[PDB]
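Written below as structure tokens is the structure these notes are about.
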Amino acid sequence: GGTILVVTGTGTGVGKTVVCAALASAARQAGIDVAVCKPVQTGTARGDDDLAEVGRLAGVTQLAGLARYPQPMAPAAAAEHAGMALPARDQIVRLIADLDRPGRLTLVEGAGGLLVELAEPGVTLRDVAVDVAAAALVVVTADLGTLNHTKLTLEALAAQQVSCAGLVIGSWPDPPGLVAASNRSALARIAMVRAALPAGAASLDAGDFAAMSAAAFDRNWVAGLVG
Amino acid sequence: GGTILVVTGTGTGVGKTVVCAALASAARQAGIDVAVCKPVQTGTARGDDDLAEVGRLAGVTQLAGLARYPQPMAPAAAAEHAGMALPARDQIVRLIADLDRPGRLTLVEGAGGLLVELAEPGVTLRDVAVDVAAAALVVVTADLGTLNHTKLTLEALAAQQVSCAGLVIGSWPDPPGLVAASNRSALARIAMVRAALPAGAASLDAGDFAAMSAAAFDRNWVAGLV
Ligand SMILES: Nc1ccn([C@H]2C[C@H](O)[C@@H](COP(=O)(O)OP(=O)(O)OP(=O)(O)O)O2)c(=O)n1
Ligand SMILES: Nc1ccn([C@H]2C[C@H](O)[C@@H](COP(=O)(O)OP(=O)(O)OP(=O)(O)O)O2)c(=O)n1
Ligand SMILES: [Mg+2]
Ligand SMILES: [Mg+2]
């Protein structure tokens, strides 16, 4: 097989999809095949579709989903509202596994924060990362409160020995205020910071987003992800 | 000794301070003697003072603290900016332990969430809670995300074998809404929910806040703390 990265976050809203898209973009400009996989997707009745957005921004055509719920809630709530069920654990692993392939980077965006239930019972993205032997890349903010949330997330990745690919600062303000700059230094002491995506990048166009994306990440880190 | 709860949160601004007050208000009306420690305080330039708020709202007079930094940052950043180290771990633990006496409920409030550094070098609210054999009351929000955040923190806690005395929803919104009403139920599936405090209660004067706080907790559980 190839490489699997689950792309996680300190909470919901933190920039996960833009990161999936940015790293997928950057990898494709390294000749690296990329699939992105959104196993649980809630809030589709509000037009949320994280798979479509990665394609829309990065041009990834290898987009893989499974469950979709209408209401923008926790997947257990969104399922329970629609009368539906969550996937079983093996369905999410099977979905990633068939995507897996040597020379290919498969990114797996979960639904919100690391410990959000994704499959019955209490199965989270962290359990799924164990099953497919994936490292997790953790998307963070610069806002107040982020150091605690991150530290909590990494402590959780360690309890099941899920390696940390590092952190990406999801939205980097320009200019950064005093809190933002400090936290940027503080998180760099907590883990390798892989990139800091400039705020509002979801309004850059194809070429702009790709330029931004090639800039955001270290070439040697990206190319080192798949051999 | 008596009872020491640490009052932590799944983040910042979740209502840690007014839960300290509402729990303190409820204990006093149960004839319990209450003390609130808040070792570090940032944001004092714009007038941040969580201890004064507990005093106004619950009438606590045993209100202890060790430093005050002007910047509204997380302690260690606020210290770095001032040029002045955090207090030492010993200061914090022993302040809290000298507060502890039989018949008293000693609430400890940190700064932000559980893993923020409170003292040099890197000692958190969680460390403190271990050394003084305190349990954690976890203050939570009701918004989308409360769940991942609650679960992270309850884990963190149990990792160092710091018991969880429960969850309080910092602020209940009016009217709730689909997320909040769902989460209030999902939250009860991961830990006991001891209260949910109505949004906006910080603005009450002390007579009205007292009556709110009396109603917000189960009386048996309150008295059973000490
Ligand atoms: N560098 C960035 C980061 C985020 N966004 C925008 C797009 C989104 O409207 C919002 C948040 O980004 P995401 O949707 O990608 O974050 P999440 O995937 O984490 O949301 P959710 O957790 O619900 O999936 O900010 C942006 O424009 N530029
Ligand atoms: N039932 C409630 C709960 C909270 N608040 C308000 C008061 C404050 O203006 C704001 C933030 O609340 P807290 O100060 O209680 O929150 P924290 O103590 O957790 O914030 P911090 O972590 O900065 O100390 O919420 C309110 O009015 N009514
Ligand atoms: Mg998303
Ligand atoms: Mg407070």
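All residue numbers here begin at 1 and follow the chain in the order shown.
Determined by X-ray crystallography, 2.3 Å, according to the entry header.
Cβ from N, Cα, C; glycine included.
Secondary structure at A:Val14 (CTP binding site), as computed by DSSP, is coil. On its own chain, A:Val14 (CTP binding site) has A:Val139, A:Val140, A:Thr141, A:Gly170, A:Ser171 as residues at least 6 apart in sequence with a Cβ closer than 8 Å to its own Cβ. Swiss-Prot lists A:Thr12, A:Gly13, A:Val14, A:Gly15, A:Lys16, A:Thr17, A:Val18, A:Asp50, A:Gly170, A:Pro198, A:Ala199, A:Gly200, A:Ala201, A:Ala202 with the feature CTP binding site.
When other Cβ atoms within 10 Å of the Cβ of A:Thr17 (Mg(2+) binding site) are tallied across all protein chains shown, the result is 24. Annotation source Swiss-Prot lists Mg(2+) binding site at A:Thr17, A:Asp50, A:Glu109.
Around A:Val40 (substrate binding site), the same-chain residues at least 6 positions away in sequence with a Cβ under 8 Å from its Cβ are A:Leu66, A:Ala67, A:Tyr69, A:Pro75, A:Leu86, A:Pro87, A:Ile92, A:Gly110, A:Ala111, A:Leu118, A:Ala119. Summarising the annotation, Swiss-Prot assigns substrate binding site to A:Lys38, A:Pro39, A:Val40, A:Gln41, A:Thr42, A:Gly145, A:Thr146, A:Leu147, A:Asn148.
Summarising the annotation, Swiss-Prot assigns ATP binding site to A:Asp50 and lists sequence analysis as the type of evidence. In the three-state DSSP assignment, the secondary structure recorded for A:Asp50 (Mg(2+) binding site) is helix.
Other Cβ atoms within 10 Å of the Cβ of A:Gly170 (mutagenesis position), summed over all protein chains shown, number 26. Swiss-Prot gives this note for the published mutagenesis A:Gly170 to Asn (Swiss-Prot position 169): Decreases affinity for NaHCO(3) 3-fold, for CTP 1.8-fold and for GTP 3.8-fold.
Restricting the binding-site residues A:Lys38, A:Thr42, A:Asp50, A:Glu109, A:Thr146, A:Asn148 to those with a CA within 10 Å of the CA of A:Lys16 (CTP binding site) leaves A:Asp50, A:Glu109, listed by sequence position.
In the structure as shown, the Cβ atom of A:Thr146 (substrate binding site) sits within 10 Å of 28 other Cβ atoms. In sequence order, A:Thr12, A:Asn148 are the binding-site residues among A:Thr12, A:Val40, A:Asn148 whose C-beta falls under 8 Å from a C-beta of chain B. Checked against ligand 1, the recorded positions A:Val40, A:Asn148, A:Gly170 give A:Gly170 as the ones with a Cβ under 6 Å from it, listed in sequence order. Checking the recorded positions A:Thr12, A:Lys16, A:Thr17, A:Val18, A:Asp50, A:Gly170 against ligand 3 with a 6 Å cutoff on the Cβ atom leaves A:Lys16, A:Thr17, A:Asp50, in sequence order.
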